[PDB]
Amino acid sequence: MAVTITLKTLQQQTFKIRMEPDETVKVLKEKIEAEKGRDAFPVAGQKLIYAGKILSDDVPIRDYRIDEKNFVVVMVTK
């Protein structure tokens, strides 16, 4: 009974990834990266931004309260 995250790159792209607030975000990286690719959002540099703060693959999605109603920004170094 997972939720539905919502991500958004640099405003150009906006999507969502079921996932769950429990996972360490890394799993999300795998999904989002599966949507775009290792060129668009490689799990490596797949950084996310919730409430102006940053979140890595090792941090919990719950730590950033990344709920469906909200969306985080998937920024990746480039």
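Per the header of the entry, the method used was solution NMR.
Using N, Cα and C of the backbone, Cβ positions are placed for all residues, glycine too.
Listed in sequence order, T14, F15, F71, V72, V73, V74 are the same-chain residues six or more apart from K8 (mutagenesis position) with CB atoms under 8 A from its CB. Under mutagenesis, Swiss-Prot gives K8 to A with this note: No effect on interaction with EEF1A1.
DSSP gives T9 (mutagenesis position) a coil state; it is part of no helix or strand. Within the same chain, residues at least 6 positions away in sequence whose Cβ sits under 8 Å from that of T9 (mutagenesis position) are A40, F41, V73, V74, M75. Recorded in Swiss-Prot as a mutagenesis result, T9 to A carries the remark: Abolishes interaction with PSMD4; when associated with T-49.
For the mutagenesis of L10 to E, Swiss-Prot gives this note: Impairs UBL-UBA domain interaction and enhances ubiquitin-binding; when associated with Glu-47. The structure shown keeps the original residue. Within its own chain, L10 (mutagenesis position) has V73, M75 as residues 6 or more apart in sequence whose C-beta sits under 8 angstroms from its own.
Sequence-distant contacts (6 or more apart, same chain, Cβ under 8 Å) of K47 (mutagenesis position) comprise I54, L55, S56, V74, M75, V76, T77. The secondary structure of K47 (mutagenesis position), as reduced to three states from DSSP, is extended strand. What Swiss-Prot says about the mutagenesis result for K47 to A is this: No effect on UBL-UBA domain interaction.
For the mutagenesis experiment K47 to E, the note given by Swiss-Prot reads: Impairs UBL-UBA domain interaction and enhances ubiquitin-binding; when associated with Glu-77.
Annotation of the published mutagenesis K47 to E in Swiss-Prot: Impairs UBL-UBA domain interaction and enhances ubiquitin-binding; when associated with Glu-10; the original residue is retained in the structure shown.
Annotation for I49 (mutagenesis position): spatial neighbours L55, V72, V73, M75, criterion Cβ-Cβ under 8 Å with sequence separation of six or more. Looking at Swiss-Prot, you'll find the mutagenesis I49 to T noted as follows: Abolishes interaction with PSMD4; when associated with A-9.
Quoted from Swiss-Prot, the note on mutagenesis experiment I49 to A is: Impairs interaction with PSMD4.
In the three-state DSSP reading, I54 (mutagenesis position) counts as strand. Take the CB of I54 (mutagenesis position) and look out to 10 A: across all protein chains shown you find 13 other CB atoms. Looking at Swiss-Prot, you'll find the mutagenesis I54 to A noted as follows: Impairs interaction with PSMD4.
Recorded in Swiss-Prot as a mutagenesis result, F71 to A carries the remark: Impairs interaction with PSMD4. Taking all protein chains in view, 17 other C-beta atoms sit within 10 angstroms of the C-beta of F71 (mutagenesis position).
Where Swiss-Prot documents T77 to E as a mutagenesis experiment, the accompanying text is: Impairs UBL-UBA domain interaction and enhances ubiquitin-binding; when associated with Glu-47. The 10 Å shell around the Cβ of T77 (mutagenesis position) contains 8 further Cβ atoms across the protein chains shown.
Record note (Swiss-Prot) on the mutagenesis of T77 to S: No effect on interaction with PSMD4.
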